[PDB]
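Here is the structure we will look at, set down as structure tokens.
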Protein chains: 2
Amino acid sequence: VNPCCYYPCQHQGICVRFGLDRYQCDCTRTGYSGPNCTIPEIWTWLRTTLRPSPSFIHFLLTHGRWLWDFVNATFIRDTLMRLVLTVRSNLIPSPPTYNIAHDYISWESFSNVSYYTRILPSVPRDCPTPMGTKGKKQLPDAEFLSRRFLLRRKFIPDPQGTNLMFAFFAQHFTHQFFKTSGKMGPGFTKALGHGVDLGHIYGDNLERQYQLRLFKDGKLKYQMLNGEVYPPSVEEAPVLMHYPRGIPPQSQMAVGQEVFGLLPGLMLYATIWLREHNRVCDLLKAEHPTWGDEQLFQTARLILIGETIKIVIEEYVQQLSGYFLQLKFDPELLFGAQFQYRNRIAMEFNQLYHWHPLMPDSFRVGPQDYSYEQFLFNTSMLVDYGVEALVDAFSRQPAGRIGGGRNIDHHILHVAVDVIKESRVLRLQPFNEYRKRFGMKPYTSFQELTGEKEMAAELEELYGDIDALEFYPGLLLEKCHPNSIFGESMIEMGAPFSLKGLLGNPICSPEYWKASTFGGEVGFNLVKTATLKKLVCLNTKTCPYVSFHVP
Amino acid sequence: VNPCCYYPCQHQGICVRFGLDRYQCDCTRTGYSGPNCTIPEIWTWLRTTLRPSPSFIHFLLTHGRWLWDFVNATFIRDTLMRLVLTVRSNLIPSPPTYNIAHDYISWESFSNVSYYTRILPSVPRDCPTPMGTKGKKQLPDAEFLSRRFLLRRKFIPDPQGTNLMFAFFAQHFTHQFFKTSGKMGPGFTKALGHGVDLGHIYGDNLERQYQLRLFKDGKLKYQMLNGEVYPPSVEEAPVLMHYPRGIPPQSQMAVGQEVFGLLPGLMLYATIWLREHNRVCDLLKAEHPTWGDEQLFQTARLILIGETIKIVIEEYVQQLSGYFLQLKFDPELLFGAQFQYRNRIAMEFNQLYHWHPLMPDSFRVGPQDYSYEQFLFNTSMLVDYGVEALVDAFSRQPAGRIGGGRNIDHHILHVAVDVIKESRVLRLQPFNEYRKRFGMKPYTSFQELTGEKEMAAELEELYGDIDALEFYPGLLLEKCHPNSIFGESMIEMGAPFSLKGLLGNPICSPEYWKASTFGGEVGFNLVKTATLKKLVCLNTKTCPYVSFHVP
Ligand code: HEM
Ligand code: HEM
Ligand SMILES: CCCCCCCCO[C@@H]1O[C@H](CO)[C@@H](O)[C@H](O)[C@H]1O
Ligand SMILES: CCCCCCCCO[C@@H]1O[C@H](CO)[C@@H](O)[C@H](O)[C@H]1O
Ligand SMILES: CCCCCCCCO[C@@H]1O[C@H](CO)[C@@H](O)[C@H](O)[C@H]1O
Ligand SMILES: CCCOc1ccc(CC(=O)O)cc1Cl
Ligand SMILES: CCCOc1ccc(CC(=O)O)cc1Cl
């Protein structure tokens, strides 16, 4: 059999086929040597034996508030943040490596941004089993697997107090870089840009952008409804939007991310950010009476890109992490480091971010309780209630726990089933192999994975070997940290993808991170002091309860 | 008047318009402060008062051969190459900054690779004069300027011994990253890739590449003639090639760069590299019998990119510099440095690279002497003589001196005329402003620029002021170093663009610079030991005199 099917090469070593049946591991710069890159160098050895486990660090970071407050007020905050940023980031290859067509480095893979990249090469097509060498010749029925371990029975709230405001931000935010192409197939994205470029607000292509712009004062087109500002209709902004046949254009809003009409939650943020852009335009014009529409537009976009990163690191991730350490967004922390300011979305990162357990059984707005059939394509909810009302509602309703299993509402369970099926098409390597790729020891049994016995026994019977457990199912079934939203894998595997994506942005480079880039001191401060509360309230008639945490 | 027309900000400070008539300079990280970034910080002052002049370092590098022979044999060689690589590179913005549409940082300028980038922004369209503030309301007639100062009268050979083998290499090589879009206009390129991607061999788009590929053994299509290997015909590889109307497809050669059929010298190199790609494929298959066509092709491509960068630094640039220091291509030299492995072609680099003075009065091949009329669209010379014969001839014929003036053959003088006109459309800033941006003191007069008085006087009368002198004319009229091919500006401005262009390629990054990237140790050595002599002679029946220097 093909030797690489055994994943012989350890610690990021590269398996290459030589001759008709041999293989070799390129252990270059892995910190190890030997046939499979297992013989540790002196510093490699010290580092791995002195490194406390993920569980222990997580414990340190969620205990001793008093000590953390003291630390957050010192330069240590800067030391630890830079540490998190660099260590977390070094786990992501930059420039990118493989894609769905090349399980090896190639010029096509480096230049062709229509491909998602991947961290581990696919499971070779000629391996004994679908997962490589372990498990059964046939994987568990995707739908049965989902109905048995992911379907929600009783709604489980997130112990960390995460609300729907956070849940919709996450969806809205990620859909600017997760845009799998239906015509091209799995492993392909339309989200060229591969990151926080705000394409979900300005469009992922120029012509779409243009149809969305006013071309006056650098602003975005809009319409007034009830004396409030909302994205324009597809009639004033002839842009492709995905709405069910039978809905008139005069009821379809145009936003840049064609799929946003599918949820009031998504169109809410589309509205909020649109209002913020035009607001920033007004501020720039006061400072620069000589500027034209283009410069105003471009500069506001850079500012909004900055605000988003600021808000994602300091509030979004802060809420997710649960850390007592006050995370900080400051590009300077990396100026003395070796870091590439480029980013490429990975298919694994896409899989990992399918956080459907967050959605509730129904959507409570005031005393009214809306069902999925009343929420999904409602093109009038947003305008009926307005921004303040929905923000207050979503900020008050608790979202579901992500990890732990059995927590995805039946209405959207089909999404999980399809993620599992796509994983097999993409031939994603086993969960334990990804565990290793991110610094963890593989699980030695299902009972070790879940913190229990019943599910474990049933998973063991279906998969046959813990080494056959798949990527996505692994993330969602792994036991959660104490009172956390998900397990360690989600953190240890997602932190690297996230942070590299936030800081590996051109505006974070020494060349771009200057006040001139944002129109001056005033534009720069909008980025440096951006807040979820200001994003909403500086754009609404009244200020509601706004937060990523339930009250 | 627009205050920025005075180019008030120094040392890379960014001029920004504020209010109705004010301006401010963003001196962030320039090493200076004050309204125009002219008040140095203590260290900035030490560094600039200790830095010897460009003419001095040039001197130290072109003297004391004895001394350099020991240096090149020790780690000092590396220490210096790194020093050159980093200091030269830091003068090039990365990520890129402005483009023909935006004289300011923008997401569109960063994401849109159809635009050439630019180092200095354009002269604001609302300035008193075309160059900003100095000179006459109208610039000298491009053709007049060309006839008077760039037209050849008597062939001036390159004192450094450069031959036509070098000239044609330079043309072949650069036309892979210099491909101005006729349909889109100046400031636009079709050579996405922006660097050494070998698109002039494989094509600048996938479909062209697919039409050029054999899809067997990862090889490129070809045809046999006189028992020799040449590029296929357009009838066998249906690709758009620019040939005079009337030449049927059966008689065209398909190569990657549509414009190459227009010169035997160009198609010569197209032939050599084609034979090299297919040769490398053979070596690869021997090593990896289990590989398919895709991986053989891709890996072969990466190896050629490496060879190209290798030969360009160690032989090409060595020839140009005339340094006693032996330049070295070793990506590891920057592994400890802060370097961005990306590159974006600048319009200035395009202009600067117009080295038409290199071309002779005619092309001698054996006892025969061909004229431009016989050379330019000759569709049989390459095959009539074959690779070896032409290489021998081109390696023996001297090329013209680039700098000094009056040395462009009348047959191609029109390129220079249009180059100057494009410059005014691109609104390139004055030569002196570029001298500064690249670390040199501006010229205080035309007599200082030229090393004489005759041309200096005529130039002064035409331009009126030294500060009105345009980019390209400045480069070609500047007094040349002793027995050099061109002036110091050509080096001080070209070096940063070149070196950044060579090392700012993903294959030179830690993630790619591994043996596995090139199919193993064998592939990695083809790159590490690449040579002009080997590039020719390992793909020809006999080995002729091959070199960038005349015998
Ligand atoms: C009303 C609740 C939601 C519904 C109805 C929904 C529906 C969908 C659907 C239909 C797809 C494509 C499915 C397919 O092709 O089979 C999808 C993809 C996805 N969803 Fe959701 N989703 C919801 C909430 C969320 C949330 C809260 C997140 C968390 C960030 C999320 C993240 C994703 C991601 C990352 C993808 C894949 C992106 C891509 O490749 O284009 N979804 N969702
Ligand atoms: C018989 C010899 C040559 C001929 C007939 C020739 C002809 C041309 C022509 C017709 C153009 C485009 C002119 C226009 O649009 O007005 C051009 C552009 C150019 N040539 Fe040459 N050339 C020759 C040799 C060279 C050499 C030796 C070099 C040095 C590397 C060179 C570098 C360039 C560059 C950099 C451009 C601009 C590229 C672009 O923007 O696409 N040329 N040449
Ligand atoms: C001074 C401290 C010494 C600690 C001893 C560590 C020894 C590491 O030993 C290594 O373990 C790997 C996994 O079992 C093997 O694959 C390697 O071949 C082996 O050398
Ligand atoms: C208490 C101080 C905490 C500093 C934060 C360290 C940054 C997080 O570091 C992470 O630790 C994990 C556990 O060992 C590793 O598996 C990850 O690869 C590493 O990036
Ligand atoms: C003998 C030691 C040689 C060291 C090589 C230095 C690399 C060349 O360095 C160059 O020097 C010029 C003159 O000061 C500067 O104007 C350029 O910006 C700089 O890149
Ligand atoms: C996809 C979700 C991203 O989640 C995270 C990103 C970063 C950190 C902080 C760290 O430990 O480095 C924590 C979490 Cl949970
Ligand atoms: C214009 C073409 C490029 O020319 C050069 C590039 C690099 C170097 C070496 C150095 O940095 O000094 C010298 C020359 Cl002439």
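Residues displayed in chain B correspond, in order, to Swiss-Prot positions 33-583.
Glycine too: its Cβ is placed from the backbone N, Cα and C atoms.
Summarising the annotation, Swiss-Prot assigns active site, proton acceptor to B:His207. Long-range Cβ proximity for B:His207 (active site, proton acceptor), meaning a same-chain Cβ under 8 A and a gap of 6 or more residues, is found for B:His232, B:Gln289, B:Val291, B:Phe292, B:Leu298.
Under its mutagenesis annotations, Swiss-Prot gives B:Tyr385 to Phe the following note: Abolishes cyclooxygenase activity. In the three-state DSSP classification, B:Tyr385 (mutagenesis position) falls within coil. The Cβ of B:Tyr385 (mutagenesis position) has 20 other Cβ atoms within 10 Å, all protein chains considered.
Annotation comment: Swiss-Prot describes B:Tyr385 as active site, for cyclooxygenase activity, evidence class experimental evidence.
All chains included, 22 other C-beta atoms sit within 10 angstroms of the C-beta of B:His388 (heme b binding site). Annotated heme b binding site per Swiss-Prot: B:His388, in sequence order.
Mapped onto three states, the DSSP output places B:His207 (active site, proton acceptor) in coil.
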